[PDB]
Amino acid sequence: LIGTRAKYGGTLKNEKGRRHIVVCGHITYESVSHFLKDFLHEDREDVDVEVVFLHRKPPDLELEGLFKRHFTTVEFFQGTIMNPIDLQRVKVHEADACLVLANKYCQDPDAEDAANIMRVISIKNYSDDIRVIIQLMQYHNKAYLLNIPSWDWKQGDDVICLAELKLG
Amino acid sequence: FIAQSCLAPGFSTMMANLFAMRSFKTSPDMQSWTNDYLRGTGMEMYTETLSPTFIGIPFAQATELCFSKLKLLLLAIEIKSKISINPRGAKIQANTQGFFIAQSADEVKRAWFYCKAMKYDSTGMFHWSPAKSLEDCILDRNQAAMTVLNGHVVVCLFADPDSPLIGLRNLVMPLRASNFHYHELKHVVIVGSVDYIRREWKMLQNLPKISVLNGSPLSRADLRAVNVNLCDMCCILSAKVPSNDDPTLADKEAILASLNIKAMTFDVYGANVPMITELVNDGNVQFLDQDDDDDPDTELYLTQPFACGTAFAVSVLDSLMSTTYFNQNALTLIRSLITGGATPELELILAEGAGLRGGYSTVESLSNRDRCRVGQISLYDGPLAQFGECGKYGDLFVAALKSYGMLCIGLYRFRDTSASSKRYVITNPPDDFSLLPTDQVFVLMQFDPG
Amino acid sequence: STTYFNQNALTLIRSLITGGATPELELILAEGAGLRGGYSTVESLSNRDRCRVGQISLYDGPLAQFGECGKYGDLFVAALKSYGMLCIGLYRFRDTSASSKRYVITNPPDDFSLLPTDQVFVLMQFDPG
Ligand SMILES: [Mg+2]
């Protein structure tokens, strides 16, 4: 019993002149893979930005293989973006931007949007001058993000509304 | 606790710290507000038998003697089986237990040795109404728009039709106590689904001045209709069972609605609207405030919304389990202060399933209305306002007790001397404390017939 | 990924696919009253004057003479100077033959060769009438 221990955890490794982003929210195979195809694309001109994934549940076998193929630029950490301790582990203040992904296959889009918005509040509470980009299910939930005092569109914060963009 | 906050804002924080273990912290790097607040958090309630010298004198003269000489705050005594919060004209009998507020039991022990060398309900403790129908109390958006509500209480309810029932009577019954005159009663408007409210409207039929509005507290149209910009207190409660996906994300609607109201503008400012939020998580309290400098590892009782009375954490109820075990009388005092008077036979009346049954008022039934109530006063104006400038707390405490009978419990002082419309609570400031003209005092006011 | 690398990427996209969604329009919808109308004034009606996404064909019209032996650059210059339309790309038939199923070409070069059965992606202006 003593020998067995968890494999995911620990503070993110620090590097000199290291630029990285934190991705939280819905972490699945066909959602992370599409983002990694464009962010780490073959033809993109040479800029090195690490990708940090912070999900509460450990990755499954389908997604574990994806992280193996991108071991040099993608690292996974088990935790919650809402926990201030886990925010320190992923080094939020060192991150260039924070990305929040939305669960497209959700029974209640309003409940998913509220949880996603509340994640932004936790990130903004930890660090005021952090750039946050969020996927939002419904257009009418954009007004809630405007209620956050630290949310500034000119600073770099932006909202990607799936319903508005897809049907647009 | 929330109901008492509507009458006196910040009262929930005062009880949360009083009946809990608070660790005093010393550090050269803290502001002046933290120094006074932290000392108040160390105050605790203790029970001790009064000295033989104290026998045969009224309670008012006895409690001022403890404050002046013994440096103790005596707020209640044992009357034979009954708890009397600041009794008026009640002599002290032999071996009467007294409730004291002090830093520890060291000063409390000094009290033991000391020498000079159809209108109301059946119990008469609550107001009654002739069983108003639910349909008559439902207000449409247009109906609420064409009426003006001032100095009322808005209850923002997040509940589904199948949500578990949380007793809404426990919030309105303290607001309908017999201490308050009918003219000074606060109107209560509930914003939520009528389907959920109908399932529990049975116990609210006989409580006067209750209004129900169809809609959601998140929508700004409903909030503008009920005029929350002019309400005395807006309460945000959630009855929905959490999805259990994430313990921290249990309260999403409460946080979103809390920030939504603060950002609203009226033709005035949402941040100036008095507000209390029920938070089922301890770590989400800091999200209510934004202009703080607290490292997220800050303790709950040092967090900005908690110390200011704008956030209520249900975790204090779990901590109250420990308090009850160590002191049996701890919950007796709490219930006598937050329920507005809940006699043991009142449960028997409700056990019959007939609801709050009224009764014809008699001479000695109406005597139950004469008891102290939790209230808040200001030193801005009035004959007592002359203590605001260059005045000591002890001078205010003695003068109010001798002339008005009010018992000063604590202070509700502005954060910034400047007045940022957001105050913090100080529990039982010392005798040599310095007052301010813009300070509010927690008092236990008596009942004045009229 | 595109939004992170270029902040203005989504600003251009929203201005092209939403038909014009001012930031204050969200504030109007935030009140829960739905799309509230308003009385048209002189400077309120000036908001109607903006470009829109449209498609044109070279089958007929005075511009049709670029269809045969015509270059894309000549079409781009003539349309802009006379009509103000901005040619973005082409929607050309798969088979020269016309199988009623076309493919898109984004910004063809200056020396590109046109066809009489080609459709052009343009940003047409607003013509009051
Ligand atoms: Mg304490």
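Numbers in chain B come straight from Swiss-Prot, and the residues shown are 507-586, 594-630, 798-947, 979-1129, 1134-1165, in order.
In case you wondered, yes, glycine gets a Cβ from its N, Cα and C as well.
According to Swiss-Prot, the experimentally introduced change B:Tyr552 to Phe is described as follows: Affects the interaction with SRC. For B:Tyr552 (mutagenesis position), the Cβ neighbour count at a 10 Å cut-off comes to 19, with all displayed protein chains included.
Following the DSSP three-state reduction, the secondary structure of B:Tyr1012 (mutagenesis position) is helix. Experimental mutagenesis is annotated in Swiss-Prot for B:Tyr1012 to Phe, with the remark: Affects the interaction with SRC.
Other C-beta atoms found within 10 angstroms of the C-beta of B:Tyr1012 (mutagenesis position) number 19, with every protein chain shown included.
Calculated from their C-alpha atoms, the gap between B:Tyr1012 (mutagenesis position) and B:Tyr552 (mutagenesis position) amounts to 21 Å.
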